[PDB]
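K.L.:
Could you have a look at this structure, given as structure tokens, before my questions?
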Amino acid sequence: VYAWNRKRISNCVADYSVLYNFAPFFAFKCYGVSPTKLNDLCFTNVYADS
Amino acid sequence: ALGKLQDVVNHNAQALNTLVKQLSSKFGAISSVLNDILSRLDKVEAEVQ
Amino acid sequence: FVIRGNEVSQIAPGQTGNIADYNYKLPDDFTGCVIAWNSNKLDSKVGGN
Amino acid sequence: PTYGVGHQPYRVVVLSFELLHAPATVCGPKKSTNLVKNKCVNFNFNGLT
């Protein structure tokens, strides 16, 4: 966590419904947006911190 | 010379302009735009905003 | 019925997703209760249920 | 059985209630008293209080 990894996501088509198949998490926790709406939106850039 | 009549006109115009400008207030919501709220949130949270 | 855990949030009024869209849809004006519990010991198999 | 909880099976029971309108056929375990008239009383008719 002190050396958390950041990855830049840009210039791609993002299907967020398939994230449920990658990890066995129970649900998203979203702020300012809803998970089921993420497929209707566009973003300048996305950041993935792990 | 016609200060009172101009004042009546100005008061009306100012009230209408203030009413129009109030549409950009968020009032505690995430956005002042209904379309952004409806396109970014699901039914229940959008209803709250 | 039986679903997987990450779809449990879809059993709620005003939801979207595979389960809500194509399998089981609750009304927006739903009044009732939802009771979901883990059933791994009964609905899982080593070869896959 | 080795899946994570988000991919494990969950059994779901949804209880849908129909309120008011037609006469009630499902009620809770509440004992009915006498029907007292001409007095200021609290009343509970089929859940309507």
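Using Swiss-Prot numbers, chain B covers 944-992, in order.
Recorded method for this deposit: electron microscopy, 2.2 Å.
The backbone N, Cα and C atoms fix where each Cβ goes, and this holds for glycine too.
Pulled these from Swiss-Prot:
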type	residues	note
VARIANT	B:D950 to N	In strain: Delta/B.1.617.2, Mu/B.1.621
VARIANT	B:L981 to F	In strain: Omicron/BA.1
VARIANT	B:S982 to A	In strain: Alpha/B.1.1.7
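Help me picture these features in the structure, burial and contacts included.
P.N.:
Its own atom aside, the Cβ of B:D950 (variant position) has 10 Cβ atoms within 10 angstroms in the protein chains shown.
Over all protein chains present, the Cβ of B:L981 (variant position) has 15 other Cβ atoms lying within 10 Å. B:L981 (variant position) falls within a helix when secondary structure is assigned with DSSP.
B:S982 (variant position) counts 15 other C-beta atoms within 10 Å of its own C-beta, drawing on all protein chains shown.
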K.L.:
Filter the variant positions B:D950, B:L981, B:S982 down to the ones with a Cβ under 8 Å from chain A's Cβ atoms, keeping sequence order.
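P.N.:
Filtering B:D950, B:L981, B:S982 for a Cβ under 8 Å from chain A leaves B:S982.
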K.L.:
Can you grab the distance from B:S982 (variant position) over to B:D950 (variant position)? Cα atoms, rounded to a whole Å.
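P.N.:
It is 43 Å, counting Cα to Cα.
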